[PDB]
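To keep things clear, I will list the structure first and then write my remarks on it.
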Amino acid sequence: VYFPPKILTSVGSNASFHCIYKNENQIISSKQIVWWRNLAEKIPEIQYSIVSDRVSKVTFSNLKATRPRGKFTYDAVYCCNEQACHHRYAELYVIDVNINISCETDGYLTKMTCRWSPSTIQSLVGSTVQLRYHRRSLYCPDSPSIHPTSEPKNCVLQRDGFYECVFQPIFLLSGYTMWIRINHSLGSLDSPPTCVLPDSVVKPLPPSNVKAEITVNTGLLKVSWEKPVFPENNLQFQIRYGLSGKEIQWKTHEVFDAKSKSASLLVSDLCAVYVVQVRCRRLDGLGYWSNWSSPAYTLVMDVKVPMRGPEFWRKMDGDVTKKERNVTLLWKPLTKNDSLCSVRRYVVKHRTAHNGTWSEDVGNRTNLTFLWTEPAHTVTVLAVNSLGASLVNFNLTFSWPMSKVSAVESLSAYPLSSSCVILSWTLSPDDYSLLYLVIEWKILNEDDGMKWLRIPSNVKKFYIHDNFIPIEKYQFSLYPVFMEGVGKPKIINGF
Amino acid sequence: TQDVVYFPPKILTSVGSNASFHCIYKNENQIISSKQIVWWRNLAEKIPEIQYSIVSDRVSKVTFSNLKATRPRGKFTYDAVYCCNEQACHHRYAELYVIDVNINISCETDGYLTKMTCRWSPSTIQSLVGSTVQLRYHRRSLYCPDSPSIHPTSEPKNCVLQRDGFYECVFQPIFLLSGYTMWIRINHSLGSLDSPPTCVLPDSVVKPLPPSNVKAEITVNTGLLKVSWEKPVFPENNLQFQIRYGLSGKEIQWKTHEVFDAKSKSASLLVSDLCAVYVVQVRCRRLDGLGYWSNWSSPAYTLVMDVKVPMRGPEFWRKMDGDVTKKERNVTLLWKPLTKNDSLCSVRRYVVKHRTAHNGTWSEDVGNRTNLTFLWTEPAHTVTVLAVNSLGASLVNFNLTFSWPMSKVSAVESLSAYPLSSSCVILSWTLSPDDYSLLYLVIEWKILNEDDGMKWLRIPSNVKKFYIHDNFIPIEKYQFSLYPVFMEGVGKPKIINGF
Amino acid sequence: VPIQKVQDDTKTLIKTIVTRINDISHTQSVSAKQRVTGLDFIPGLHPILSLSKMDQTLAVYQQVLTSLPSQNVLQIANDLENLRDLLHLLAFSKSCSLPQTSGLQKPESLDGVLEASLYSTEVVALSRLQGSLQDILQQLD
Amino acid sequence: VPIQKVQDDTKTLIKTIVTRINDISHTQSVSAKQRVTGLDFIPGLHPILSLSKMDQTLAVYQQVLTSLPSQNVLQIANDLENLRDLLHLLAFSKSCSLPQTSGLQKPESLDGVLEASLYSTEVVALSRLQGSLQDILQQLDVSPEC
């Protein structure tokens, strides 16, 4: 004899029960009824009550979610006499009801998309879910409540396991009170009510017309973009930028000025392709961030001219008795520090007393061969990019009278190892205007293993680091350099 | 009838089985005598006369024995045997179908003892077109019988072919101790054939889950890996465990070991290194041999911890920074990090203990730095560097003392340097005949005018000639200093420059 | 088959059975102090000594399990009949030729309590047969 | 709710309605010289000064828009009823009571003129509403009377 036999309620409430024990043709007093749940725990007497001499009442408090026990979805409670229990029992059902609802506003302010998941409901079979809502023409109250006038909403369970709810057309400033309604065979319950304002959940469109450029003569990465359509244009903008490659080391910058259409950023390397994307959200921070804009790619142009003309050296081919001697100029491509971004062509300038000055565009070649006939001839190699030639360029004057001047007194070579050789020399005490010195070396009998190096005139001891083969014989030549031309070199063979 | 009559016309048989045909060959209007008739298989192999048998003057018989499986021949899945008058082979033939009934039956039982799974390979049945496959099984009340055989009554069971090309089918619920007699039955228009049946006991084909809660650690005082585990809940019978261990890296050179006592849930094994990280896995199977190994366990990573206090203190030297006239002299102690053998696993910090007659003894923690500079102000000062890991300082440490009065004691008599090569130089010296209780000697050398070419070596006091292996440049001038070291401090060194 | 294998196999079977009932009943832990009405026909309140009493009691447990619709219980009943066959063979091995009289079940209260107290039925059945299995485990030696 | 927030929201809705009118007008390229008779019921571009006239003319426009079969025009009418709600809210903030503009009889000329030209009436109504709504935005900047 139970009353009631089955009970529905949610987490966080109390409970109350009533029992009448019938044995044979006798009814015992309620002072001897012993309550039990699942026949495993003796309920404390403090939870009991005696409303009548034949009725035992037990009151619970702060009931918790039930853990499923096999096929059963309920726990059986037993009102027993002493240790004698009647085969009958009651039924209890708790169910979790706290379900969160996710809504978004489309970027075109046409439709409401709400989403939620029935995962907590999956444990109950036979329960039917319905979404019930009421729209307030005003804004959402501080405490959303289940309005008596509610409406059903049709939602589609997606492959993700979420129900999607499409509402259209919309009312941005209207409050939309929402709560889930579940309907089982035993009754119906409701999730905690929630109210959402469509304006507060707007996800804007991605920014458009993203154009990336490195400002010339400054090296500043300037970006220009078209703002997607938005009310008040009160948009907070986020810009991410990174190097173009397999991994884009994205760096970010924020533009607080909602009126700004273009911005410029400093970049370390002015000659690299970069990838930049922009996303925007409401300036107040409400709603969502927009999709990242299309990636804009920087084009590698020459922001500035090359900074220095390539260092060059001559090769003397031609007999000593011949006044006319071909001269082969040997320089090297400019480094990324010297070429900046690139060197487009090599133009070698010449200087003579009679023919004056002229230049020859060698192109991409690092070599230019020419005949020497005039007693005085000055040469200078220029590196030209799209914006023009290089600024600081090396000069080299050739002089018949000055070539006879011997400025080097002694010379000595000491091989530290196969990787280094010491060079020793002493200068003539004459007050020669030595700009610098050129160490020129090669393997003897080898006409193409040719090497050379400029060193400042103040250096007296120098170390050369190269793969030196002791078996091979090396020819070493040091050249004194002046205004007028090169002095007579000092040449030794071997160490 | 027809000019050639094969009775029975078509025959289906198994491998090794014996089959026989009969022909009645009629050539034109005359029935060829049975003695003039030759058989041919696929018109490519004449059957020998010894197999010929004569039923009557018009009926001749050939009885194939120990037949082999028919090899498919293009579109032909049969071997065509021809009734031929000598060489006159008629265009009709008898078809013989031979299939291999030897289909291995692979069975499995889950570690939960609730699902029975079996497989077999259809690897030979493709050579029979129109053959209907079916599984027939029969349950014995208890145990499998000694000689398996096909029960007259059996229960069909559907099985599914997977992408592996094998047939899959299971049983649920299962009988733990009931003999299962099953076989593969084929059905075709020429009759039905059965595989040689095998009976399986469900309890002998059980493999468990890998044992869980495996833990590993390094024993601090002994040096054997300590590993504990828990047996799977099922099966309950006694099991044997096999343990594998190896180093941590891209490749693992495992080493295998096993335990036999099921009651032991702990183990200890010898190791070669202590400060590395090892990987270890275990697997379990029945002691008797029934069932299968339970894959392996999840990989386990040990933790590197300071096993013991460092074994020795670091060898250290000193740099004089300060004028001879000045009584206060800076002392830059210089030592090196302990090796893997010396540091054992790690040296967490360097603690430099000092000793004086006045300030007593005190220690300075230098951290991870291998140098320490301090001022020398007392006539007597003993210093001792301690290497401290998590467990404590090193046991035996080198001691060094500084003394003003005996700093004038000259113990080294001669000092000679001889360059063997750019990679070796001989040092030769003679000692004073005084009964100096010399602890050891310190060879200190540098390049002259180079203040950071500091190098030094401690050598035993008994040595009289030493060889230094280093990159020597004959051009550079080298300063060589040999230091006599005593209990009371370091004696006056002998210094030479160059060779 | 030799009797020692029969004995050790029976021991293995019964301990598998108790391990299974333990690993299932963990979700249905119960207090044995509480007594329920209407389940008098479920035995386990007395020690078990002789062959015929074991056979009859385990036949009763068979029939009560068969009334319960659970796949795990289905396998349990299968194993119970297996061990009943084992004990019949063991009795035959004891060289006692007593006629085998089995059956004699009158289960209408079984049906009533089954349609009444399914949960109570299954829990009391598992607990009592569990206890009986341990008692016969001790009596086995 | 502060009055300034209400005024800012009203200006926001003014801008948004002006924007949507522009959006539909781009899709509806109509010469402004098309003089269609019988359109005197649509409020003209006249100086509108006090909030009562704001509510009255906006209700008239919404009634005109509601008769158009275009869904976007229907949502525009929804925005207009919302803007009437905010105009009445502003009226409460300034302690003035706008007359309940619920007695506007359905214009009898709507049935006769929509059948003649649904499209041209829509275009002219949108243009005149947009102009009147800029008039409102200017007036709302200068504290319009009750």
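By the numbers in Swiss-Prot, the shown part of chain B spans 328-826.
We read in the header that electron microscopy, 4.5 Å was used to get this structure.
Each residue, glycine too, has its Cβ placed from N, Cα and C.
Counting residues per DSSP class in helix, strand and coil order gives 6 helix, 51 strand, 42 coil for the domain 'Ig-like' (B:329-427). The domain 'Ig-like' feature in Swiss-Prot is assigned to B:329-427.
According to Swiss-Prot, the feature domain 'Fibronectin type-III 2' maps to B:537-632, an assignment based on sequence analysis.
Here Swiss-Prot flags B:637-729 as domain 'Fibronectin type-III 3', drawing on sequence analysis. Counted with DSSP, the domain 'Fibronectin type-III 3' (B:637-729) comes out as 0 helix, 50 strand, 43 coil.
For B:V541 to I, Swiss-Prot lists a natural variant annotated as follows: In strain: NZO. For B:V541 (variant position), other Cβ atoms within 10 Å of its Cβ number 18.
Looking at Swiss-Prot, you'll find the natural variant B:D600 to N noted as follows: In strain: KK Obese. Secondary structure at B:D600 (variant position), taken from DSSP and collapsed to helix, strand or coil, is coil.
A sphere of 10 angstroms centred on the C-beta of B:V651 (variant position) encloses 8 other C-beta atoms. One entry in Swiss-Prot concerns the natural variant B:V651 to I. Its note says: In strain: NZO.
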Task = For B:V541 (variant position), just give me the three-state DSSP call.
result = strand
Request  = Provide, as an integer number of angstrom, the distance between the C-alpha atoms of B:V541 (variant position) and B:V651 (variant position).
outcome  = 66
Note = Cα-Cα, B:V651 (variant position) versus B:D600 (variant position), nearest Å, comes out at 50
Query = Checking B:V541, B:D600, B:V651 - which of these variant positions have a CB within less than 8 A of a chain C CB?
reply = none
Request  = Would you count the other CB atoms within 10 A of the CB of B:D600 (variant position), including those on all shown protein chains?
outcome  = 10
